[PDB]
Amino acid sequence: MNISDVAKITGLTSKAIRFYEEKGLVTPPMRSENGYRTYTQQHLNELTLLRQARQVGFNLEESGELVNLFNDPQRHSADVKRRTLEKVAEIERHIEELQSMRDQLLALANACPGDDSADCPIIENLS
Amino acid sequence: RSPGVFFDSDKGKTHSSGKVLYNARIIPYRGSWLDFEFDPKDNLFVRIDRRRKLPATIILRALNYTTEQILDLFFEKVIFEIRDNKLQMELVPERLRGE
Amino acid sequence: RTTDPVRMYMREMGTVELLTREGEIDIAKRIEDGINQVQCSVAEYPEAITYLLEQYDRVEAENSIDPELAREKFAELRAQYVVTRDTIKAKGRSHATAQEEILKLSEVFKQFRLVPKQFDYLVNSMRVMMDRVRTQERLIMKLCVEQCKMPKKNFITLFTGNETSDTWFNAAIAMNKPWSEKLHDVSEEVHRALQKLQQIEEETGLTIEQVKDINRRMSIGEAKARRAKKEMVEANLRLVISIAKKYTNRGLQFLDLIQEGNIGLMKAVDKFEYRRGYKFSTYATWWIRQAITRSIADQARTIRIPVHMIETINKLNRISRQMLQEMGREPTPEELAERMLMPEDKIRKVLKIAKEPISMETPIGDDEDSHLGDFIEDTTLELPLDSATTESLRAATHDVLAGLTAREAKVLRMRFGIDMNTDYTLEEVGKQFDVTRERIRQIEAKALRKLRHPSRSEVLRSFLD
RNA sequence: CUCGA
DNA sequence: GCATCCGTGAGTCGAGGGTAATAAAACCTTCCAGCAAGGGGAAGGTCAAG
DNA sequence: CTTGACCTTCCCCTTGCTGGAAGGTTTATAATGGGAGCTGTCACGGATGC
């Protein structure tokens, strides 16, 4: 199982797996009497965990310890729940500021009908 | 030069004491240049494509000719007769002319 | 009587005969029986024990085989080695029971999984040990025959005697040969060097006599393998000149393609399996074509293009060959990028790399006296008018700095590197005068204000443009 | 190669 | 010893035009640049008072 | 002549990758001896080879 067949099972780019091997995220794979990475189902499980973790909203380092919390057989899930609640709190903190951008942008887009004039009520506020 | 056959002769300049040597070429529009030439020993020689010299009857043996047919093609036979231990030849007067 | 080398090569290869269908099977059987002697004769050496140890300890932490076969074929051999290893010391090394355990640990050892790197590793291990004992024996032969002058007839009576203890060293000197009674000055080299051979004895565990027949079997098997390979290589030497007719596109000469295809064929011989029922010309054509098409892309170019750029050139040239037959007009790069599905500046970049250089002896008219190398102007030369004004400027700068008195002249000269070996920065020239960094800059500004006043720099007005 | 002395 | 075979020569000085052709493919590896906006710092150059 | 405050350019650095360049290794029906180019000079001297 080389690097191109694991790109079709999960969906990562072939360069991104070498990137995740470069930084400290996944289990290092064996070599095959030559310069060729070989892959077992453990690395497959780690990569299909990491792609889903990227798609739900975690960053590279909290997922980088989530994978280590998945590898060990203990996984006392109190800190797991703590990190997921911290993540949804981070999503709340981002979405409140982004909707604040929405509210502060809707109050200035009321005027300016769009005629052939040379003055604008929007270009004069920030200037 | 036009293609075809061409009989040429050097006026001298090869061997001393005259002995003009009449060579003969065959110039095709494309191909090798078959050539014939004489010698101061009055032999005949073939130079295929201006290579080294070669005895000219070796191109006749290559054409499936025996050395009986080669003498038949070029020469003119004089028949002899031996009857009752006599040595009498045949003679047409056109052959013996100026000996 | 000829000078064309290709006639010599074809006349030399013409003496050998082609092979039939069963001839290749015969030569493959010869190669397999040549390597099998090395395989079954390495089983009586501790390097094979090291190979067993590493190959089962690699899978300890672990047609494509099932893993249970790998866990089975490397398991019982360790316990059999445990029973064989101590029992050779029991009442004799080569006994009726000990040599039967030797054949036991040799015949159950056929658990091959033969990968050629881990096969040649054992031969590379054994050859340096045989070379170690060979250099020790040759140094003994060099000291005793050439320096102590004892004859080789009286030398082999005890050199073949033990080669472990020093009874050979002091027992043949009972016969004097009084040039060789001179040993009390030259004793200290031969026994001290024999401690090294005793070290090799205690490292391998096997004696001097029972290790030379091993390398004799290695030499027999390897010579049989090489003499088997030579006939298969020499027999198919017409296939390479049959393939190398086509790649004579003028980068390389005709003989270089044949000499690269022969190396391709020698790679193809060692890889060819006869088990699959395929003829040899089915396999070796790939390894000949690869070697020729690799050498023709690495060599045969003056400005050397990398291998992956040749594919980008050749795709463009195949598409530009197809577009001429299709459209009838020569393709512009803008409509060529539509077929190639590339940006247009990429295609304009690839169409710049090509066109290998013109020879500098080519004639540019139709002549033969005017070559191209008589038109190339040298541009690196400094102009003789630009090398005469650069001395008058140097003299005028040496002139006008004389009116500056004592401190601003030196710091102005070594601030711009004038008449110095190099330039000095602000702090390196501030550390010379007293300490100061800012005072040097103030002196420099005052000096530039002194130079800019129009009573000295009238001469340096016309040096500007 | 074509031309000039 | 001598017919034959091979190597080396064959005027000088100026113009003008020129300066080209075409040829595998899937796989793997390491290394470097760049990109969405800056932050940080280090080695040199000036300013305005004192 | 002195001190601190500011300027300059330039090199390195921050994620989550992606694009590209340069290098190496295989592929199993059967394929078994090249081809381009030369012929329209003359006169030696001197190796060379029976």
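FYI, residue positions are counted from 1 along the chain as it appears here.
If you're wondering, the header gives electron microscopy, 3.7 Å.
Backbone N, Cα and C atoms are what each Cβ position is placed from, and that goes for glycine too.
Residues or ranges marked as domain 'HTH merR-type' by Swiss-Prot: A:1-69.
In Swiss-Prot, the entry for mutagenesis A:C112 to S states: Loss of sensitivity to copper. The structure shown retains the original residue. A:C112 (mutagenesis position) falls within neither a helix nor a strand when secondary structure is assigned with DSSP, and so counts as coil.
Per Swiss-Prot, Cu(+) binding site is recorded for A:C112, A:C120. Close to A:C112 (mutagenesis position) in the fold, though at least 6 residues off in sequence, lie A:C120, A:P121, A:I122, each with a CB less than 8 Å from its CB.
In the three-state DSSP classification, A:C120 (mutagenesis position) falls within coil. Swiss-Prot documents A:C120 to S as a published mutagenesis change and attaches the note Loss of sensitivity to copper.
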With every protein chain in view, how many other Cβ atoms are within 10 Å of the Cβ of A:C120 (mutagenesis position)? 13
Reported in the order helix, strand, coil, what are the DSSP residue counts of the domain 'HTH merR-type' (A:1-69)? 37 helix, 2 strand, 30 coil
